[PDB]
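Below is one structure, written out as C-alpha coordinates, with a few remarks after it.
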Amino acid sequence: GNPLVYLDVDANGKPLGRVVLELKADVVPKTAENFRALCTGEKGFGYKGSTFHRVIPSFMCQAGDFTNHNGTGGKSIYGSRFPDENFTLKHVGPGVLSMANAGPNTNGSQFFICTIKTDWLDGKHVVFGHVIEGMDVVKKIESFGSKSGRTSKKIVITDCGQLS
Ligand SMILES: CCOC(=O)CNC(=O)NCc1cccc(-c2ccncc2N)c1
Ligand SMILES: [K+]
(Lines of atoms letter the chains of each structure in order from A and count residues from 1; the text may use other names and numbers.)
(Lines give C-alpha, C1' and ligand atoms only; values in the text may rest on other atoms or scores of the structure.)
(Ligands and ions follow the chains in the order given, each with its own letter.)
Protein backbone atom coordinates (compact mmCIF):
# COMPACT_ATOMS: atom_id res chain seq x y z
CA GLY A 1 0.00 0.00 0.00
CA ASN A 2 0.85 3.65 0.57
CA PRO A 3 4.34 4.53 1.74
CA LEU A 4 4.85 5.60 5.31
CA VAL A 5 7.84 7.92 5.57
CA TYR A 6 9.50 10.04 8.28
CA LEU A 7 11.36 13.23 8.90
CA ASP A 8 13.41 13.70 12.06
CA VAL A 9 13.69 17.48 12.63
CA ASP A 10 15.92 19.59 14.90
CA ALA A 11 16.02 23.36 15.75
CA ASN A 12 19.60 24.74 15.99
CA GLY A 13 20.84 21.22 16.48
CA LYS A 14 18.35 20.25 19.16
CA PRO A 15 15.83 17.44 18.26
CA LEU A 16 12.18 18.22 18.03
CA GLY A 17 11.02 14.68 17.22
CA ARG A 18 9.63 12.76 14.24
CA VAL A 19 6.97 13.62 11.66
CA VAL A 20 5.44 10.50 10.03
CA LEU A 21 3.66 10.95 6.73
CA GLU A 22 1.43 8.76 4.59
CA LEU A 23 1.98 9.26 0.88
CA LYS A 24 -1.15 8.75 -1.22
CA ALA A 25 0.45 6.58 -3.99
CA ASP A 26 -3.04 5.25 -4.56
CA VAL A 27 -4.21 8.66 -5.85
CA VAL A 28 -0.98 10.45 -6.88
CA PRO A 29 1.59 7.76 -7.61
CA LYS A 30 4.15 9.93 -9.43
CA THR A 31 4.04 12.70 -6.74
CA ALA A 32 4.15 10.16 -3.94
CA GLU A 33 7.11 8.34 -5.47
CA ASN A 34 9.09 11.55 -5.85
CA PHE A 35 8.73 12.44 -2.18
CA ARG A 36 9.38 8.82 -1.03
CA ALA A 37 12.64 8.61 -2.95
CA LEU A 38 13.78 12.05 -1.76
CA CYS A 39 13.21 10.78 1.84
CA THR A 40 15.27 7.64 1.33
CA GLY A 41 18.00 9.45 -0.69
CA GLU A 42 18.13 6.37 -3.02
CA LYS A 43 18.67 8.51 -6.13
CA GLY A 44 21.83 10.13 -4.59
CA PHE A 45 20.11 13.32 -3.46
CA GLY A 46 17.25 14.33 -1.19
CA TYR A 47 15.96 15.89 1.92
CA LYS A 48 18.45 14.70 4.60
CA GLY A 49 20.40 17.71 5.95
CA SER A 50 18.13 20.31 4.31
CA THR A 51 15.83 22.85 6.05
CA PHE A 52 12.37 24.20 6.66
CA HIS A 53 13.11 27.57 5.03
CA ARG A 54 9.66 29.12 5.16
CA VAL A 55 7.43 28.76 8.10
CA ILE A 56 4.34 30.87 8.64
CA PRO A 57 2.34 30.53 11.89
CA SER A 58 -1.29 29.73 11.39
CA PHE A 59 -0.62 28.69 7.81
CA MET A 60 2.04 26.13 6.86
CA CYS A 61 5.59 24.86 7.24
CA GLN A 62 7.58 24.72 3.97
CA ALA A 63 10.64 22.67 3.13
CA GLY A 64 12.35 20.71 0.37
CA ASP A 65 14.78 23.16 -1.16
CA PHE A 66 17.77 20.99 -0.70
CA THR A 67 20.03 22.86 -3.20
CA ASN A 68 19.64 26.55 -2.16
CA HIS A 69 17.88 26.38 1.15
CA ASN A 70 15.70 29.42 0.43
CA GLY A 71 12.82 28.62 -1.95
CA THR A 72 14.70 29.16 -5.22
CA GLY A 73 16.03 25.55 -5.64
CA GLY A 74 15.24 21.81 -5.37
CA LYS A 75 14.60 19.25 -8.10
CA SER A 76 12.62 16.13 -8.57
CA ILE A 77 13.74 12.55 -9.11
CA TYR A 78 12.43 12.95 -12.72
CA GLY A 79 14.21 16.19 -13.68
CA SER A 80 13.99 19.84 -12.70
CA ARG A 81 10.20 19.89 -12.65
CA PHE A 82 7.18 17.76 -13.34
CA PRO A 83 3.54 18.10 -14.09
CA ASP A 84 0.64 18.60 -11.75
CA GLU A 85 -0.55 15.02 -11.42
CA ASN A 86 -4.16 15.70 -10.38
CA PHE A 87 -6.00 17.83 -7.84
CA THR A 88 -8.21 15.00 -6.48
CA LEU A 89 -7.04 15.45 -2.87
CA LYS A 90 -8.00 18.71 -1.13
CA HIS A 91 -6.45 20.94 1.51
CA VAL A 92 -8.98 19.82 4.18
CA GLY A 93 -7.19 20.87 7.38
CA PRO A 94 -4.07 20.77 9.43
CA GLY A 95 -1.58 18.02 8.62
CA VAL A 96 -2.18 18.01 4.84
CA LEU A 97 1.07 17.37 2.86
CA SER A 98 1.09 19.34 -0.42
CA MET A 99 3.51 20.39 -3.23
CA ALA A 100 4.86 23.95 -3.32
CA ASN A 101 5.19 25.41 -6.80
CA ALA A 102 5.80 28.48 -8.96
CA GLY A 103 2.71 28.07 -11.07
CA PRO A 104 1.17 25.27 -13.13
CA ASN A 105 3.37 22.22 -13.79
CA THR A 106 6.35 23.39 -11.76
CA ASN A 107 6.61 20.67 -9.04
CA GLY A 108 10.07 19.90 -7.91
CA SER A 109 11.00 18.87 -4.39
CA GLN A 110 9.56 21.68 -2.25
CA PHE A 111 6.57 20.83 -0.16
CA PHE A 112 4.52 22.02 2.74
CA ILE A 113 2.69 20.71 5.76
CA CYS A 114 -0.44 22.65 6.61
CA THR A 115 -1.17 23.91 10.11
CA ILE A 116 -4.69 25.13 9.19
CA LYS A 117 -7.22 24.30 6.45
CA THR A 118 -5.77 25.92 3.26
CA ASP A 119 -8.67 25.36 0.84
CA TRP A 120 -7.82 28.44 -1.27
CA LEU A 121 -4.99 26.22 -2.55
CA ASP A 122 -7.32 23.58 -3.95
CA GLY A 123 -6.77 22.99 -7.64
CA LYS A 124 -3.48 24.87 -7.51
CA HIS A 125 -1.23 22.72 -5.35
CA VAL A 126 -1.12 18.91 -5.59
CA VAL A 127 -1.93 17.35 -2.27
CA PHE A 128 -0.20 13.99 -1.84
CA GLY A 129 -0.33 12.86 1.77
CA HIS A 130 -0.89 13.71 5.44
CA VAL A 131 0.59 13.53 8.91
CA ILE A 132 0.07 10.13 10.58
CA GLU A 133 2.05 11.03 13.67
CA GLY A 134 3.90 14.10 14.98
CA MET A 135 1.51 16.95 14.48
CA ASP A 136 3.03 18.11 17.85
CA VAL A 137 6.39 18.17 16.13
CA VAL A 138 4.91 20.22 13.25
CA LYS A 139 3.50 22.62 15.82
CA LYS A 140 7.00 23.00 17.31
CA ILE A 141 8.41 23.82 13.86
CA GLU A 142 5.49 26.33 13.35
CA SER A 143 6.55 28.02 16.62
CA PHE A 144 9.90 29.00 15.15
CA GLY A 145 8.30 30.69 12.09
CA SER A 146 7.06 34.19 11.62
CA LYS A 147 4.56 36.10 9.63
CA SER A 148 7.33 36.85 7.08
CA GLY A 149 8.14 33.13 6.74
CA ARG A 150 11.60 33.61 8.21
CA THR A 151 12.55 31.23 10.93
CA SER A 152 14.12 32.36 14.18
CA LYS A 153 16.11 29.07 14.56
CA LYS A 154 17.71 26.88 11.86
CA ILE A 155 15.14 24.06 11.33
CA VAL A 156 16.88 20.94 9.87
CA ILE A 157 15.66 17.57 8.62
CA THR A 158 18.47 15.63 10.32
CA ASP A 159 17.27 12.34 9.02
CA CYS A 160 14.54 10.90 6.88
CA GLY A 161 13.39 7.69 5.19
CA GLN A 162 10.74 5.05 4.67
CA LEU A 163 9.14 2.94 7.43
CA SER A 164 6.97 0.74 5.18
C1 LIG B 1 2.17 27.31 0.60
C2 LIG B 1 3.12 26.88 -0.47
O3 LIG B 1 3.40 28.08 -1.20
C4 LIG B 1 4.14 28.13 -2.42
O5 LIG B 1 4.27 27.20 -3.21
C6 LIG B 1 4.74 29.51 -2.70
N7 LIG B 1 5.68 29.40 -3.76
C8 LIG B 1 6.95 29.07 -3.57
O9 LIG B 1 7.41 28.90 -2.44
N10 LIG B 1 7.66 28.98 -4.70
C11 LIG B 1 9.07 28.66 -4.76
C12 LIG B 1 9.17 27.37 -5.53
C13 LIG B 1 8.40 26.27 -5.18
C14 LIG B 1 8.53 25.08 -5.88
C15 LIG B 1 9.39 24.95 -6.95
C16 LIG B 1 10.21 26.06 -7.35
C17 LIG B 1 11.24 25.99 -8.50
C18 LIG B 1 12.37 26.84 -8.41
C19 LIG B 1 13.34 26.85 -9.41
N20 LIG B 1 13.25 26.02 -10.46
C21 LIG B 1 12.22 25.17 -10.59
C22 LIG B 1 11.19 25.11 -9.63
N23 LIG B 1 10.13 24.10 -9.92
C24 LIG B 1 10.06 27.25 -6.60
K1 LIG C 1 -2.28 35.70 5.51
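All chain A residue numbers match Swiss-Prot; in order, they span 44-207.
According to its header, this structure was worked out by X-ray crystallography, 1.8 Å.
Cβ atoms here come from the backbone N, Cα and C positions, even for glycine.
Feature annotations, courtesy of Swiss-Prot:
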MUTAGEN   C203 to S  Blocks Ca(2+)-induced mPTP opening and reduces hydrogen peroxide-induced cell death
(request) Could you check what DSSP calls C203 (mutagenesis position) once collapsed to helix, strand or coil? (result) strand
(request) Inside 10 Å of the Cβ of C203 (mutagenesis position), count up the other Cβ atoms and send me the figure. (result) 22
